[PDB]
Amino acid sequence: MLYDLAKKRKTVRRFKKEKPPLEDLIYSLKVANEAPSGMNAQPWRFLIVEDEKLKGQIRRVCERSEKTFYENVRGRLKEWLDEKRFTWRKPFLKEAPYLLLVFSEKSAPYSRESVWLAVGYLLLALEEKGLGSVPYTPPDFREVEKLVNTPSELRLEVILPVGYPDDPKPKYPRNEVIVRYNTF
Amino acid sequence: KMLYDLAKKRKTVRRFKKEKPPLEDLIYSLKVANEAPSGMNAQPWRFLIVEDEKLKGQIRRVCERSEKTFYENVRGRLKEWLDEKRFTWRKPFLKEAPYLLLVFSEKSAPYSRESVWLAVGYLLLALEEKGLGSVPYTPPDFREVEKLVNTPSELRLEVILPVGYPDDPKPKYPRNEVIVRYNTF
Ligand SMILES: Cc1cc2nc3c(=O)[nH]c(=O)nc-3n(C[C@H](O)[C@H](O)[C@H](O)COP(=O)(O)O)c2cc1C
Ligand SMILES: Cc1cc2nc3c(=O)[nH]c(=O)nc-3n(C[C@H](O)[C@H](O)[C@H](O)COP(=O)(O)O)c2cc1C
Ligand SMILES: N[C@@H](Cc1ccc(O)c(F)c1)C(=O)O
Ligand SMILES: N[C@@H](Cc1ccc(O)c(F)c1)C(=O)O
Ligand SMILES: [Cl-]
Ligand SMILES: [Cl-]
Ligand SMILES: [Cl-]
Ligand SMILES: [Cl-]
Ligand SMILES: [Cl-]
């Protein structure tokens, strides 16, 4: 059941050393590709990073940026990150077998909405395929974009480290949906 | 059998039956969506289920007005696409759908819009599982629609998802092959 897939899917920030077959990622992208999009532009573009040096570069730029983020973060954000024991360290950027970088075509109508919708599909597909991921959002997208020679027409949306999950931490809670009717 | 089949089958539904699906069907989709990840697990989505005919009509007309102006002004690829598909500013599905599921994002949440749109992906697949149809309807201006439903300032209307039973919807548009590159561009 889809609900079961969605319910079971949780963040995975720790991956097995073994690299999943590319076919599983490609499957998930093919699923994502079936998603709707503004003017059916299919404004998602995928970059699968496997190169260890490059992952290392991405890891390092992201961590350097996160370091600053963590130095300064405060309030509610800080409290949540602290309670969940996040730090600037993002080893999964190096250690995940794949970094799936998801880009949006800037010029496409509702490109961002569409890509993120498709990421929803993507994540469910990864779960279906028994892969883990985390939508990792670097503090500074541009540095990562440059690392991979992102064309100006594309916008990096998210870095999805993908791999076999490795003793992932538990899914965080979900509050029940509380619907409203007609108006607030 | 596979999620791909579900995703592949799912397509826009702009033609709805009047017949009201059980609320539980729609709530199921929200429950699925709600299992989605989100920035700081904020679960920044909020759902407003519009069923009231008068309000649907108000929403419809506000959107249509906005669309009408937009159709007068749209240019480039979107205009070309809309024209070739014979889209117009009229949005009858906003009246015909038994539900308008208004999906809001909690503005203050980190990556709130990204997260909500991600969850909408879930949501659409769930609707498909339940045999419901929808369309992520995005009028040019949400502000008037937000006001119609007394949207709190903290929330951003992201999308109007008319939801109902499909009434012989038009076929799915094609999909280009997914575009996958390795390591760098
Ligand atoms: C972010 C987003 C916004 C959309 N906005 C509209 C809209 O305003 N009006 C509409 O008729 N369809 C809208 N759509 C539906 C798209 O036109 C549709 O997903 C695309 O044509 C592909 O349809 P298909 O899956 O049936 O091939 C939107 C879709 C997305 C993802
Ligand atoms: C838009 C978005 C951005 C995210 N950014 C990050 C991130 O930068 N770092 C991270 O560790 N997790 C990130 N996540 C993962 C969230 O922390 C995670 O989805 C949330 O904690 C719920 O996890 P759960 O599904 O395992 O309960 C992001 C999730 C989304 C949807
Ligand atoms: N929102 C306008 C234009 C439009 C239509 C379809 C779309 O996919 C889209 F992005 C935009 C409409 O519904 O006609
Ligand atoms: N990007 C930062 C902060 C962060 C972490 C988790 C999140 O869900 C999020 F939105 C933001 C990190 O990975 O530590
Ligand atoms: Cl996650
Ligand atoms: Cl659609
Ligand atoms: Cl939490
Ligand atoms: Cl916002
Ligand atoms: Cl239709």
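Numbers in chain A track Swiss-Prot; the residues on display, in order, are 3-186.
So this one's X-ray crystallography, 1.6 Å, going by the header.
Cβ coordinates come from backbone N, Cα and C, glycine included.
According to Swiss-Prot, the FMN binding site annotation covers A:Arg11, A:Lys12, A:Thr13, A:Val14, A:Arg15, A:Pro38, A:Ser39, A:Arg176. In this structure, A:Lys12 (FMN binding site) belongs to neither helix nor strand by DSSP; it is coil. Residues within less than 8 Å, Cβ to Cβ, of A:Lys12 (FMN binding site) and separated from it by at least 6 positions along the same chain comprise A:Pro170, A:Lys171, A:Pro172, A:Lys173, A:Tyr174.
A:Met41 (mutagenesis position) counts 20 other C-beta atoms within 10 Å of its own C-beta, drawing on all protein chains shown. According to Swiss-Prot, the experimentally introduced change A:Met41 to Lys is described as follows: Decreases affinity for I-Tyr and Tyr.
As a published mutagenesis entry, A:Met41 to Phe appears in Swiss-Prot alongside the note: Increases affinity to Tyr and decreases affinity to I-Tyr.
Under the three-state DSSP scheme, A:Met41 (mutagenesis position) falls in the helix class. Listed in Swiss-Prot is the mutagenesis experiment A:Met41 to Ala, annotated as follows: Decreases affinity to L-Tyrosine (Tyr) and slightly reduces affinity to 3-iodo-L-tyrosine (I-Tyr).
Among the features that Swiss-Prot reports, L-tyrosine binding site is placed at A:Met41, A:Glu68, A:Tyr72, A:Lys92, with the record citing experimental evidence. Every protein chain considered, the tally of other Cβ atoms within 10 Å of the Cβ of A:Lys92 (L-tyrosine binding site) stands at 23.
The 3-iodo-L-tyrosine binding site annotation in Swiss-Prot covers A:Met41, A:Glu68, A:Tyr72, A:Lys92. Long-range neighbours of A:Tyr72 (L-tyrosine binding site) (same chain, six or more residues apart, CB within less than 8 Å of its CB): A:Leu83, A:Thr89, A:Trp90.
Residue environment of A:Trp82 (mutagenesis position) contains 17 other Cβ atoms, counted within 10 Å of its Cβ in all protein chains. While the structure shown retains the original residue, Swiss-Prot records the mutagenesis experiment A:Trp82 to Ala with this note: Strongly reduces affinity for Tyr by more than more than 2600-fold and reduces affinity for I-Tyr by 18-fold; when associated with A-88 and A-112.
Taking the Cβ of A:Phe88 (mutagenesis position) as reference, no residue of its chain lies under 8 Å away while being at least six apart in sequence. Among the mutagenesis results in Swiss-Prot, A:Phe88 to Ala has the note: Strongly reduces affinity for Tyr by more than more than 2600-fold and reduces affinity for I-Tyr by 18-fold; when associated with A-82 and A-112. The residue drawn here is the original one.
A:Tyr112 (mutagenesis position) is surrounded by 20 other CB atoms, counting those within 10 A of its CB over all protein chains shown. For the mutagenesis result A:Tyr112 to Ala, the note given in Swiss-Prot is No effect on binding to I-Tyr and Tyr. Strongly reduces affinity for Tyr by more than more than 2600-fold and reduces affinity for I-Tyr by 18-fold; when associated with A-82 and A-88.
Comparing the Cα of A:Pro38 (FMN binding site) with the Cα of every entry in A:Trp82, A:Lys92, A:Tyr112, these being the recorded positions, the smallest distance points to A:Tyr112.
With a 10 A radius on its CB, A:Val14 (FMN binding site) counts 24 other CB atoms from all the protein chains. Using CA atoms as reference points, the recorded positions A:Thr13, A:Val14, A:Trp82, A:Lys92, A:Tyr112 were checked against A:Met41 (mutagenesis position), and the closest is A:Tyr112. Looking at A:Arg11 (FMN binding site) and A:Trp82 (mutagenesis position), their Cα atoms lie 20 Å from each other.
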